[PDB]
Amino acid sequence: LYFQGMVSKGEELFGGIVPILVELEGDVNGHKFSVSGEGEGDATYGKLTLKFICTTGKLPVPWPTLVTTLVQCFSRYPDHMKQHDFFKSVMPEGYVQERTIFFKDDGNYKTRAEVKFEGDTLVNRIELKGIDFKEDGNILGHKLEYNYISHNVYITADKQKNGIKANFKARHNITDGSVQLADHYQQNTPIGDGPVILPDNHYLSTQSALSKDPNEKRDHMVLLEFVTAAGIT
């Protein structure tokens, strides 16, 4: 006699390959821009394949600084950690994801996003506001290298808000060989009133590989990303 355990509607939605759409509206120091992204996610392998296009012409900030803002529901949670997957637990109704990202010795991004299913498609709708940036600096002056980003996203339960908090320090290489710290603070809250998983402390080991489409004439970013939950057992 075997028992499979309860599987939620949310978890079940990620069993296969899911199409993804991303839409971002941004304003950094009064520079307005829009980004659209499309691709697919395969949570079984924690695998995301995405292409983003700046639909307003030249992106006024470096692509690498937008990666984290531009769907952690696609994380691979090991079987023994499935009871700690907040992100899938709230699907299809979804979650709000908010961040402040502090660029050391420069300005900050504040972001608000709605992540939910529209039919069979996982959608991430974002507004980004950046202020206090230097002319001038590594962000507005485009002084950041275009290559990998790899860090652990540290997650803790936020019982009082029925959600989670996360923190991590992203480190973007500068073209002079130095490093630009982007200190991330994050909160996620369910959109609906349903039951949610509040996890024990853990992290998402995340690796993003940035590339270009040789055939693409618009300002853009091709992304291959792997995300795996860890830190328990």
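We count from 1, first residue shown onward.
Keep in mind that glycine also has a Cβ here, set from the backbone N, Cα and C atoms.
For the mutagenesis result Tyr148 to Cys (Swiss-Prot position 145), the note given in Swiss-Prot is In mut1.9; shifts fluorescence lifetime from 3.03 to 2.74 ns. Applying an 8 A CB threshold to same-chain residues 6+ apart, the list for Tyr148 (mutagenesis position) reads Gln207, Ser208, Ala209, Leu210. Secondary structure from DSSP puts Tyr148 (mutagenesis position) in coil.
The Cβ of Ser150 (mutagenesis position) lies under 8 Å from the Cβ of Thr206, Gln207, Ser208, each of these being in the same chain and 6 or more residues away along the sequence. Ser150 to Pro (Swiss-Prot position 147) appears in Swiss-Prot as a mutagenesis experiment; the accompanying note says: Increases fluorescence at warmer temperatures such as 37 degrees Celsius.
Looking at Swiss-Prot, the entry for mutagenesis of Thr206 to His, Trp or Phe (Swiss-Prot position 203) says: Results in significantly red-shifted excitation and emission maxima. DSSP classifies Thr206 (mutagenesis position) as strand under the three-state reduction.
Annotation of the mutagenesis experiment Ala209 to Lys (Swiss-Prot position 206) in Swiss-Prot: Abolishes the tendency to dimerize and leads to monomeric fluorescent proteins.
Counting every protein chain shown, the Cβ of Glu225 (mutagenesis position) has 20 other Cβ atoms within 10 Å. One mutagenesis experiment named in Swiss-Prot is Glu225 to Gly (Swiss-Prot position 222), and its note says Suppresses the 399 nm excitation peak, leaving only the longer wavelength peak at 475 nm.
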Other CB atoms, at most 10 A from the CB of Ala209 (mutagenesis position): 13
